[PDB]
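K.L.:
Would you mind keeping the following structure in view while I ask a few things?
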Amino acid sequence: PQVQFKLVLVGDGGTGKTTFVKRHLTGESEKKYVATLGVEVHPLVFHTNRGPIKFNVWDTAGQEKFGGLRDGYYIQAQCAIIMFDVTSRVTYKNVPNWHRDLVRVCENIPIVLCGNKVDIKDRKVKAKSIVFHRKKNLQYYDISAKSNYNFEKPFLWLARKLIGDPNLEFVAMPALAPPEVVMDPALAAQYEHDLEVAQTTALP
Amino acid sequence: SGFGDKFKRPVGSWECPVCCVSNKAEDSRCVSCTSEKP
Ligand SMILES: Nc1nc2c(ncn2[C@@H]2O[C@H](COP(=O)(O)OP(=O)(O)O)[C@@H](O)[C@H]2O)c(=O)[nH]1
Ligand SMILES: [Mg+2]
Ligand SMILES: [Zn+2]
C-alpha cells in the first residue's frame, strides 16, 4: 500500500484550478475519470526525504460555475486547497463560502489558501487585503499556475501537517509542464515581501 | 525513518478502483463515488 491522500481542490470557476493541477505532468497522464461525479482525480506523486507521498487531487469539470459541489466530491477528503484569482476580487469574496461548504462535510482537515495568476501585472487582490487565512489560522501562498511559481509550496505544507514531520523536504521537484509565462523574479521577491509585511500588520 | 515502511492499511479496507478513496470492509460501495467494491 502507498501513502496517499485525497486532496480536494475547490474555488470559484475561472480561478485556475484545472491549469494548476495540470502542471504536474504524470498526474495529468495518469488521471482517473470519475463519471458518477464528473471528476478527474490526478495522482500527484512528490518524493520526500522519507519516501513518496501521493496527493490524489480532485478536479471538477466546471460544475462549480452553476452551484455548490455534491457531498460525494468532498467525502473522505483528507486535505484541501482553496483557490482564488488575484485579478478577480469576487473570487476572494467567495472563499468563506468554499471553506464553509468544505468543513461542513470534512470538518477540520488541513487546508491551504492559494491566490493564483500573480504573473498578471494588474493584480487586484494584493497581499494587504488577503486576511481570511489569518482568521482561520491557515497557510496562504501566492501561486501562478502558468509559470509554476510556488507550485510545490501547498503540497509541502500539507505533507508536513499530515505526516507530522515539520522537517519533511521534497528531494526533487516533480516534472512540470514548461512555464507558459515568465514570473519576474524581482516581482516574486516583492510580492513575498509584501506578504510578510502584511503578516506584521493586524487585522481590522 | 520512511513513513512508507511503517504504513499499514486498516484491516478490511479496500481502495476504490475508480476514485482511489479508502473504504470500510462493511461498505459494499464507495462512500465517495458509489462505485461497487471490486
Ligand atoms: N496569466 C495567467 N492565466 C491563468 C493562470 N491560471 C489560469 N489562467 C487561465 O484562467 C482561465 C481559466 O483557467 P481554469 O484552469 O479553467 O480555471 P478553473 O475554472 O478554476 O478550473 C483560463 O483561460 C487559464 O488559462 C495563471 O496562473 N496566470
Ligand atoms: Mg476547471
Ligand atoms: Zn470511489
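Since chain A takes its numbers from Swiss-Prot, the residues it shows come out as 7-210.
Quick check of the header: X-ray crystallography, 2.0 Å.
Using the three backbone atoms N, Cα and C, a Cβ is placed for every residue, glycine included.
Grabbed the feature section from Swiss-Prot, which reads as follows:
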type: BINDING; residues: A:18-25, A:36-42, A:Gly68, A:122-125, A:150-152; note: GTP binding site
type: MUTAGEN; residues: A:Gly19 to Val; note: Blocks DNA replication; when associated with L-69
type: MUTAGEN; residues: A:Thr24 to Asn; note: Has low binding affinity for GTP and GDP. Decreases nuclear import of proteins and RNA. Stabilizes the interaction with RCC1. No effect on nuclear location during interphase. Loss of activity in triggering microtubule assembly at mitotic chromosomes
type: MUTAGEN; residues: A:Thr25 to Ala; note: Minor effect on the interaction with the alpha phosphate group of bound GTP
type: MUTAGEN; residues: A:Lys37 to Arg; note: Decreased acetylation
type: MUTAGEN; residues: A:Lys134 to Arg; note: Loss of normal mitotic chromosome segregation and formation of sister chromatid bridges
type: MUTAGEN; residues: A:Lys134 to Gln; note: Loss of normal mitotic chromosome segregation and defective mitotic spindle orientation
K.L.:
Tell me whether A:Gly68 (GTP binding site) sits in a helix, a strand or coil according to DSSP.
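P.N.:
Note: A:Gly68 (GTP binding site) is coil by DSSP, not helix or strand.
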K.L.:
May I ask you to pick out the recorded positions among A:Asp18, A:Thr25, A:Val40, A:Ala151 with a CB closer than 8 angstroms to chain B's CB atoms, ordered by sequence, or 'none' if no residue qualifies?
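P.N.:
Near chain B, the qualifying recorded positions are A:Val40.
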K.L.:
List only the single closest residue to A:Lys37 (mutagenesis position), chosen from the recorded positions A:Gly19, A:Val124, A:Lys134, A:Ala151 by CA-CA distance.
P.N.:
A:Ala151
K.L.:
Which of the listed recorded positions (A:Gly19, A:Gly68) has the least company, meaning the fewest other Cβ atoms within 10 Å of its Cβ?
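P.N.:
Checked A:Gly19, A:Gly68; of these recorded positions, fewest Cβ neighbours within 10 Å: A:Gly68.
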K.L.:
Work out how many Å separate A:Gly19 (mutagenesis position) and A:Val40 (GTP binding site) at their Cα atoms, rounded off.
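P.N.:
Pair distance, Cα basis, whole Å: 19 Å.
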K.L.:
Just the number: how many Å between the Cα atoms of A:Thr24 (mutagenesis position) and A:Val124 (GTP binding site)?
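P.N.:
Rounded to the nearest whole number, the Cα-Cα distance is 16 Å.
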K.L.:
Please list residues from the chain of A:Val40 (GTP binding site) whose Cβ is under 8 angstroms from its Cβ, counting only those at least six apart in sequence.
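P.N.:
Counting only residues 6 or more apart in sequence, the Cβ neighbours of A:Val40 (GTP binding site) under 8 Å are A:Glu46, A:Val47.
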K.L.:
Out of A:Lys37, A:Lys134, give me whichever of these mutagenesis positions has the highest number of other Cβ atoms within 10 Å.
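P.N.:
For the mutagenesis positions A:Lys37, A:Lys134, the Cβ with the most other Cβ atoms within 10 Å is A:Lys37.
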K.L.:
In terms of DSSP three-state secondary structure, what is the assignment for A:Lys134 (mutagenesis position)?
P.N.:
helix
K.L.:
What three-state class does DSSP give A:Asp18 (GTP binding site)?
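P.N.:
The three-state answer is coil.
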K.L.:
Within its own chain, what residues at least 6 apart in sequence put their Cβ under 8 Å from the Cβ of A:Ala151 (GTP binding site), listed in sequence order?
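P.N.:
Once residues fewer than 6 apart are set aside, A:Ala151 (GTP binding site) is near A:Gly22, A:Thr25, A:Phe26, A:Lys28, A:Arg29, A:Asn122, A:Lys123, A:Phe157.
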K.L.:
Please list, in sequence order, the residues in the chain of A:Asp18 (GTP binding site) that are at least six apart in sequence and whose C-beta is under 8 Å away from its C-beta.
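P.N.:
A:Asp18 (GTP binding site) has long-range Cβ partners A:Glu70, A:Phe90, A:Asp91, A:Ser94, A:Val96, A:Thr97, A:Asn100, A:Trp104.
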